[PDB]
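Student: Below are the structure tokens for one structure; questions will follow.
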Number of protein chains: 2
Amino acid sequence: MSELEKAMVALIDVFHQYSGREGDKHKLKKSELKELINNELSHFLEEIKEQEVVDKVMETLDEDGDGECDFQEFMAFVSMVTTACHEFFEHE
Amino acid sequence: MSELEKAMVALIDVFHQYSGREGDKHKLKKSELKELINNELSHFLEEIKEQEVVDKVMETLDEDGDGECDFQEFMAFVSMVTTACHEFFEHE
């Protein structure tokens, strides 16, 4: 019930919004996952510095090597890109 | 600016709320991280089923083996516990 829970459920709210047309399976492809980064991580793109960290992400996604990326892989790639900005707390 | 961004910043808002007394370093200990699970993941605890997945988490945290857990390790342990409930979308 804390403010965080409100946002925890939101994450599902938005992850389902994109995959609500069928949701038949429970897997996401890198090609569609990237597009999600273009409209979901485009705002933080300004507050980043280790451009070389994001550079390896766009190469790690393109190098899915698995044919299908699950939600666990989305919560990780989302963290690296967010944590990529060392000391994000210093918002300025 | 999407509803998700609002929650992305919230995550930082709450992660900083606990570590605002000093924030001198940027590391979190497992002993204090666990306590965060007791007041941050206690709500979803009801919507879980793979009790054996959470069981290994409480053992993985206690087995930090690293002396200090960073924020990247918190976004991962938080995902497994959340994703532990296979098909969380089926909220009922």
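Easy rule for this one: first residue shown is 1, then count along the chain.
For all residues, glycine too, the Cβ spot is worked out from N, Cα and C.
Quick paste of what Swiss-Prot says about this protein:
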type: BINDING; residues: A:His16, A:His26, A:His86, A:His91; note: Zn(2+) binding site
type: BINDING; residues: A:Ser19, A:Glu22, A:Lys27, A:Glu32; note: Ca(2+) 1 binding site
type: DOMAIN; residues: A:13-48; note: domain 'EF-hand 1'
type: DOMAIN; residues: A:49-84; note: domain 'EF-hand 2'
type: MUTAGEN; residues: A:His16 to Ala; note: Decreased zinc-binding
type: MUTAGEN; residues: A:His26 to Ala; note: Decreased zinc-binding
type: MUTAGEN; residues: A:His43 to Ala; note: Does not affect zinc-binding
type: MUTAGEN; residues: A:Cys69 to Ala; note: Does not affect zinc-binding
type: MUTAGEN; residues: A:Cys85 to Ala; note: Decreased zinc-binding
Student: Near chain B, which of the recorded positions A:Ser19, A:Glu22, A:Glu32, A:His43 can you find when the cut-off is a Cβ distance under 8 Å?
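Tutor: Going by the Cβ criterion (under 8 Å to chain B), the qualifying recorded positions are A:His43.
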Student: Going along the chain, which residues at least six beyond the ends of the domain 'EF-hand 1' (A:13-48) come within the CB cut-off of under 8 Å?
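Tutor: Tertiary neighbours of the domain 'EF-hand 1' (A:13-48) are 54, 58, 61-62, 64, 68-71, 73-74, 77-78, 81-82, 84-85, 88, 91.
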Student: How many of the residues that make up the domain 'EF-hand 1' (A:13-48) does DSSP mark as helix, as strand and as coil?
Tutor: 21 helix, 1 strand, 14 coil
Student: Measuring CA to CA, name the entry from the binding-site residues A:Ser19, A:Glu32, A:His86, A:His91 that ends up nearest A:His26 (mutagenesis position).
Tutor: A:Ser19
Student: Measuring Cα to Cα, how many Å separate A:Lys27 (Ca(2+) 1 binding site) from A:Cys69 (mutagenesis position)?
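Tutor: Distance between the two Cα atoms comes out at 6 Å.
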Student: Which one is closest to A:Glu22 (Ca(2+) 1 binding site) in space, judged by CA to CA distance, out of the recorded positions A:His16, A:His43, A:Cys69, A:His86, A:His91?
Tutor: A:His16
Student: Name the one residue among A:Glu32, A:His86, A:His91 whose Cα is closest in three-dimensional space to that of A:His16 (mutagenesis position); these are the binding-site residues.
Tutor: A:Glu32
Student: Quick one: give me the count of other CB atoms within 10 A of the CB of A:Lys27 (Ca(2+) 1 binding site).
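Tutor: Total other Cβ atoms inside 10 Å, all chains included: 13.
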Student: Within the chain of A:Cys85 (mutagenesis position), which residues six or more apart in sequence place their C-beta under 8 angstroms from its C-beta?
Tutor: A:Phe44, A:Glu47, A:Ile48, A:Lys49, A:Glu50
